[PDB]
Number of protein chains: 2
Amino acid sequence: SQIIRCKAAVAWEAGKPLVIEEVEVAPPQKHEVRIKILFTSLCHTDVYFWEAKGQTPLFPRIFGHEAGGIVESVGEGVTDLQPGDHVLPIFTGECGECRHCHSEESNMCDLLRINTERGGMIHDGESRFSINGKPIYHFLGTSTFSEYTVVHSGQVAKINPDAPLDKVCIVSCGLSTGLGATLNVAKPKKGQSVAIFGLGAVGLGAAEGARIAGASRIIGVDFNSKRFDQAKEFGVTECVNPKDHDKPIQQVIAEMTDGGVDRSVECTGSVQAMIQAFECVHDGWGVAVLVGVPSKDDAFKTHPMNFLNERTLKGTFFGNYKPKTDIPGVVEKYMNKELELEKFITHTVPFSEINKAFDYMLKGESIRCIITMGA
Amino acid sequence: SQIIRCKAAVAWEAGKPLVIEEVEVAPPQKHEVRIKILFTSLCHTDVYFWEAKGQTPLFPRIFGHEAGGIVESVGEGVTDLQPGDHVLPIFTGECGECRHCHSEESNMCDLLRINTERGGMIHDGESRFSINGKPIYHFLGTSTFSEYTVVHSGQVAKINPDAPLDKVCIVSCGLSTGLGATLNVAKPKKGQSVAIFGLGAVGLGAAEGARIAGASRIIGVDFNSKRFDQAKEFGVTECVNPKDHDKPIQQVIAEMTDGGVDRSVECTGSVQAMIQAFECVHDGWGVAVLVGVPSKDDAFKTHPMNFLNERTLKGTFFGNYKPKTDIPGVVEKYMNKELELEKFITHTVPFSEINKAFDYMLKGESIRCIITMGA
Ligand SMILES: NC(=O)c1ccc[n+]([C@@H]2O[C@H](COP(=O)([O-])OP(=O)(O)OC[C@H]3O[C@@H](n4cnc5c(N)ncnc54)[C@H](O)[C@@H]3O)[C@@H](O)[C@H]2O)c1
Ligand SMILES: [Zn+2]
Ligand SMILES: [Zn+2]
Ligand SMILES: [Zn+2]
Ligand SMILES: [Zn+2]
């Protein structure tokens, strides 16, 4: 393997439109594999770092971590992948030899866990992308906004090759995160009630999951009332717009629910919402799960007696799925009609029109928009 | 059943020496029981409300909520208890028919949960205590600093009659609170490491639980370095005093343990300790437990990524033990030589020297001082 010349959607500057550039993609080194991206979608996390809203801004940069693609070649030492394999890159990985990989509870691999500041590869600290000899930096070790990318093999999930990559690409971030937030972490019992603050693609995976758990009540909570109608299709039974109420939104919920919900799942990334997501669960057994990544440093607060009232609070990342281990299995779940994915997909654009995807999410019009390479 | 005259140590005024008086104990009304008290000990919670540290001063009052005694009579409607049974009054009850009692998760009876303001019985708002026809108020529905007391049956754990009442009386508050915090909420795995903040009766219960639980490293955290020596008997392998460190205490623990403890237990009620207790645990699988009850209203505060890096925060009450159902069981553990309680009892005084117990505890000289009626 040599260096590939391909198209990538490059961000040169914070909060500005992406540019399709001809870039050069270096070959994979030890433990890296080089992937042909076939399909990708946009996740809000891309937008947050694209706006350099919160994080250390780093530009120029190639975003994208929700994708479906094909292994083009593999690096030295790689035994679990080969050219031609159908794969999903995931923003956080699984080495199989750390305590966290070794743990039943955690997916925060000491090696391959999410790192949002890092713009280069693990191996040598260099970027595999460049234009005119200058590095274009990586994202979450995936950088899927390029026709070809290089990803550590540990962050690459081989899946059933008959799976349509243009549906199952959403399984690589948003969908599983919400889903897992519910099934693996909150773990609502049959008949129980669940509150979900945020109804984007993540929130709706969580809803799909609580329904999957047999929750009897799934309360959708969102500031954008226009997200409400579609939400019932994913298992949501009622929606609440905090603006439509004088009461504290957690007080609104506690009253709806003879005291508060059984589980809540936080999907938007607002600390007050987190505060609100925790305080809206029932005492004694309520468990709140935070999953939206916050931009503020605002503290989680509250009178401790809510806890001493035996309410638990768990935080999660990527639905606590182990990437190489579980995710191939989840994809199988769609072939098997447990999971209905087409409905998460509301827009489609060609790679050449990738900027339409930023526009749609920012207008609250899309859940997921699929971007198609080669167009 | 008629009225009883006996000795009681009555508090007429805050922070003042208790005085032994002859009082009258009315018979128990519906769902109540009258208990002959054999042994009682003091507790920091007694001193606080006795000092009128914070709440609403209420005097005259009969304090005491750790005791072992014998059922003398039961009021109409009591079926789970009869005259002669050995019991422990608990500061909080289990009505068995409220929403909390029905749950698997919670021990916070909607009916019988702790109340520090109430001076009379539930049934009728009246006190069963009097001197010359004037009420002496209850404390925590137990008032065990009396030869006889009347207690709602929901607050009485019928226990093993072979149990030495002069040992197992401490199981009804402080001790079980810590113990359960570990074993029921934190649930440290065999071999895991634990940090415990606060080395009072509660901490030492928590420390004891972790030992029982098979923790391999049990780190004690307290500002009074003089509690450190006695903690090793309770399973603590090492202690750290923040006053001996410039560094934030959570940062210190994290380097000592290569990232933070597997489990933590916050036992002081200091909010600053709550933040540290949560932040000193390991990401991915760390679980922090707050059990110390705050005396101030400061909010818990923390950066959200601390959660999303998959830490978990749980608060519990009375160690998540159900008063009527579980406390008898913890007592079996002492019987079966699983629980070593004796090491907690540092003093014994006759009921007549009850004011010494205040002194001993106020000089921080005691863990527990057992008080013996009839002397
Ligand atoms: N933990 C993970 O591994 C993981 C994976 C994917 C996404 N995320 C993060 O999850 C969050 C959601 O992602 P998404 O793609 O589904 O976003 P999205 O923009 O498509 O949806 C966000 C929803 O939350 C709503 N919202 C915004 N502020 C709110 C507030 N104060 N109160 C209530 N609702 C509010 C918005 O209306 C929006 O509909 C993001 O924060 C993302 O960075 C985390
Ligand atoms: Zn994402
Ligand atoms: Zn690992
Ligand atoms: Zn006590
Ligand atoms: Zn009850």
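Counting starts with 1 at the first residue shown.
Heads up, the Cβ atoms here are built off N, Cα and C, so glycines get one too.
Quick look at what Swiss-Prot annotates:
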| type | residues | note |
| --- | --- | --- |
| VARIANT | A:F39 to Y (Swiss-Prot position 43) | In strain: cv. Hiroshima |
| BINDING | A:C43, A:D46, A:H65, A:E66, A:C173 | Zn(2+) 1 binding site |
| BINDING | A:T45, A:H65 | alcohol binding site |
| BINDING | A:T45, A:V202, A:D222, A:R227, A:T268, A:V291, A:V293, A:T316, A:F318, A:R368 | NAD(+) binding site |
| VARIANT | A:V47 to L (Swiss-Prot position 51) | In strain: cv. Bla-10, cv. Ci-0, cv. Cvi-0, cv. Hiroshima, cv. Kas-1 and cv. Ita-0 |
| BINDING | A:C95, A:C98, A:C101, A:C109 | Zn(2+) 2 binding site |
| VARIANT | A:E97 to D (Swiss-Prot position 101) | In strain: cv. Aa-0, cv. Al-0, cv. Bl-1, cv. Bs-0, cv. Gr-1, cv. Mt-0, cv. Shokei and cv. Yo-0 |
| VARIANT | A:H102 to Q (Swiss-Prot position 106) | In strain: cv. Aa-0, cv. Al-0, cv. Bs-0, cv. Mt-0, cv. Shokei and cv. Yo-0 |
| VARIANT | A:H102 to K (Swiss-Prot position 106) | In strain: cv. Bl-1 and cv. Gr-1 |
| VARIANT | A:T116 to P (Swiss-Prot position 120) | In strain: cv. Es-0 |
| VARIANT | A:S176 to A (Swiss-Prot position 180) | In strain: cv. Bla-10 |
| VARIANT | A:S193 to T (Swiss-Prot position 197) | In strain: cv. Cvi-0 |
| VARIANT | A:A213 to V (Swiss-Prot position 217) | In strain: cv. Kas-1 |
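In the three-state DSSP reading, A:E66 (Zn(2+) 1 binding site) counts as strand. Checking Cα-Cα distances from A:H102 (variant position) against the binding-site residues (A:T45, A:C95, A:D222, A:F318) with a 10 Å cut-off leaves A:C95, in sequence order.
Excluding the listed site residues A:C95, A:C98, A:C101, A:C109, the same chain places A:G93, A:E94, A:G96, A:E97, A:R99, A:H100, A:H102, A:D110, A:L111, A:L112, A:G154 with Cβ atoms within 8 Å of the centre of the Zn(2+) 2 site Cβ atoms.
Checking the recorded positions A:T45, A:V47, A:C95, A:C98, A:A213, A:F318 against ligand 3 with a 6 Å cutoff on the Cβ atom leaves A:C95, A:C98, in sequence order. Filtering the recorded positions A:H65, A:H102, A:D222, A:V293 for a Cβ under 8 angstroms from any Cβ of chain B leaves A:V293, in order along the sequence. Same-chain residues with CB within 8 A of the center of the A:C43, A:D46, A:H65, A:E66, A:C173 CB atoms, the Zn(2+) 1 site residues themselves not counted, are A:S41, A:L42, A:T45, A:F63, A:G64, A:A67, A:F91, A:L140, A:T142, A:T144, A:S172, A:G174. Neighbours of A:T45 (alcohol binding site) among the recorded positions A:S176, A:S193, A:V293, A:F318, defined as a Cα within 10 Å of its Cα, are A:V293.
The recorded positions near ligand 2, defined by a Cβ under 6 Å from one of its atoms, are A:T45, chosen from A:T45, A:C95, A:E97, A:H102, A:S176, A:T268.
If you take the C-beta of A:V293 (NAD(+) binding site) and look for same-chain residues 6 or more apart in sequence within under 8 angstroms, you find A:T45, A:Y48, A:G269. When the binding-site residues A:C43, A:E66, A:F318 are ranked by how far their Cα is from the Cα of A:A213 (variant position), A:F318 comes first. Selection of the variant positions A:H102, A:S176, A:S193, A:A213 by a Cβ distance under 6 Å from ligand 1 yields an empty set. Annotation for the binding-site residues A:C98, A:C109: lowest Cβ count within 10 Å of the residue's own Cβ, A:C98. Ranking the recorded positions A:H65, A:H102 by how many other Cβ atoms lie within 10 angstroms of each Cβ puts A:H102 at the bottom. Cβ neighbour count within 10 Å across all protein chains ranks A:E66 highest among the recorded positions A:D46, A:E66, A:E97, A:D222.
Sparsest Cβ environment among the recorded positions A:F39, A:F318 (other Cβ atoms counted within 10 Å): A:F39. Spatially close to A:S193 (variant position) yet at least six residues away along the chain are A:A215, A:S216, A:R217, A:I218, A:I219, A:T257, A:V261, A:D262, A:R263, judged by Cβ distances under 8 angstroms. DSSP assigns A:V293 (NAD(+) binding site) to coil, not to a helix or a strand. For A:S176 (variant position), the nearest of the binding-site residues A:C43, A:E66, A:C109, A:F318 in terms of C-alpha separation is A:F318.
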